[PDB]
Amino acid sequence: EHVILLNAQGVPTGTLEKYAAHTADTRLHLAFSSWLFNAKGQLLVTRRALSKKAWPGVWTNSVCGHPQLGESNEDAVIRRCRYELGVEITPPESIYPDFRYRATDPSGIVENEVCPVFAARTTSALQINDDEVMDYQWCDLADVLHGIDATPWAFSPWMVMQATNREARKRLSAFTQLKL
Amino acid sequence: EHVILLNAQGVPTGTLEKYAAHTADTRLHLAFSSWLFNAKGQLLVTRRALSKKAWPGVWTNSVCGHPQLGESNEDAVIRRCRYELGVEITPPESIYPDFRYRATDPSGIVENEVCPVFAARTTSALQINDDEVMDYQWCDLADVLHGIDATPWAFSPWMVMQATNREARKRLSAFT
Ligand SMILES: [Mg+2]
Ligand SMILES: [Mg+2]
Ligand SMILES: [Mn+2]
Ligand SMILES: [Mn+2]
């Protein structure tokens, strides 16, 4: 598994093995983040497993990951939803295409990413992958946003950064409608 | 270190080594929980180390622990305050003396405790023991309650159950 390296502007220059790529000195690379809603409009929040190299044991949005060579961002969303959560989804919608961020985790690991954000609906039951996700909750988006506003430090920084972007937040809101 | 085994009434009936005591089948034993506030009235919230056997990596109140045989609850609080956080405190005050709870963490480790709750003020700076605490935050109690009320799953279930008890929330709200 690898990551797609990017330079100063957002242009690909090559690839790099994924573990080896996430260190105290992580270079810029391509990622995605997704927010998943069930038919009832509840948001899936997940807790990263304790074995993740970066932000292990941390509460965050539904799924994130790293597109591979030849993969579109949307296929990467679909693949990681299957891998981490075993779940089928509707075509992922682009809700924050220019999100980019750099952050250091509690033990020193850095994520440095160009990270377009998506939202989708789940169309199957979950089969959680315990190597990736250690806990989860189906919640009202309103509640999640109130908690992020009261105690943002309790959640991953990327989750918080995406949730307070005005435009992304309106799209999350639209996914809370009940759909049969 | 051990934990004190309790019968159906809270009577001590024996002890177990502390690590060996917390399993998927944890038996009832004695514990404490404490909420620490600084001189400014801010609440210390901590994140348990990833090495803790129960609820590793979970955001929770300031310091919790297990009194030893013959040790007062208050002395246990003062002991663990020193051990986990390097901090001196004022005499612990009771805020929820009959709290009792049983829960199972994401990996299946259970806590099963008679767990009186206290509150105190810090009188020195923190010196963090990273074998116990991996992160922490000084915050306004109001904000922490709002967070517990909105997303309780983001915090330890014991922190939530304490903060949601009417009286306890009452008494906590006065340390600010
Ligand atoms: Mg992932
Ligand atoms: Mg403790
Ligand atoms: Mn990455
Ligand atoms: Mn215990």
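Please read every residue number as a count from 1 along the shown chain.
Method of determination (from the header): X-ray crystallography, 1.8 Å.
Backbone N, Cα and C define each Cβ position, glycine as well.
Per Swiss-Prot, the features are as follows:
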| type | residues | note |
| --- | --- | --- |
| ACT_SITE | A:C64 | active site |
| BINDING | A:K18, A:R48, A:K52, A:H66, A:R80, A:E84 | substrate binding site |
| BINDING | A:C64, A:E84 | Mg(2+) binding site |
| DOMAIN | A:27-161 | domain 'Nudix hydrolase' |
| MUTAGEN | A:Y101 to F (Swiss-Prot position 104) | Reduces activity by 97% |
| MUTAGEN | A:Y101 to A (Swiss-Prot position 104) | Reduces activity by 99% |
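Other residues of the chain with a Cβ within 8 Å of the Cβ centroid of A:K18, A:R48, A:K52, A:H66, A:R80, A:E84, the substrate site, are A:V63, A:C64, A:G65, A:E132.
Per the record's binding annotation for substrate, residues A:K18, A:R48, A:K52, A:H66, A:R80, A:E84 show a top Cα-Cα distance of 17 Å. A:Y101 (mutagenesis position) and A:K18 (substrate binding site) have their C-alpha atoms 18 Å apart, to the nearest angstrom.
Rounded to a whole value, the Cα-Cα separation of A:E84 (substrate binding site) and A:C64 (active site) is 9 Å. Listed in sequence order, the residues of the same chain lying 6 or more apart from A:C64 (active site) and placing their CB within less than 8 Å of its CB are A:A31, A:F32, A:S33, A:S34, A:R80, A:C115, A:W158. Residues within less than 8 Å, Cβ to Cβ, of A:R48 (substrate binding site) and separated from it by at least 6 positions along the same chain comprise A:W55, A:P56, A:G57, A:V58, A:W59, A:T60, A:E132, A:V133, A:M134, A:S156. There are 22 other Cβ atoms within 10 Å of the Cβ belonging to A:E84 (substrate binding site). A:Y101 (mutagenesis position) has a Cβ environment of 15 other Cβ atoms inside 10 Å. Among the recorded positions A:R48, A:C64, A:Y101, the ones whose Cβ sits under 6 Å from an atom of ligand 1 are, in sequence order, A:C64. Counted over every protein chain shown, other Cβ atoms within 10 Å are most numerous around A:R80 among the binding-site residues A:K18, A:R80.
Taking a C-beta cut-off of under 8 angstroms and a sequence separation of 6 or more, A:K52 (substrate binding site) has the following same-chain neighbours: A:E132.
Packing around A:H66 (substrate binding site) is summarised by its Cβ count: 20 other Cβ atoms lie within 10 angstroms of its Cβ, all protein chains included.
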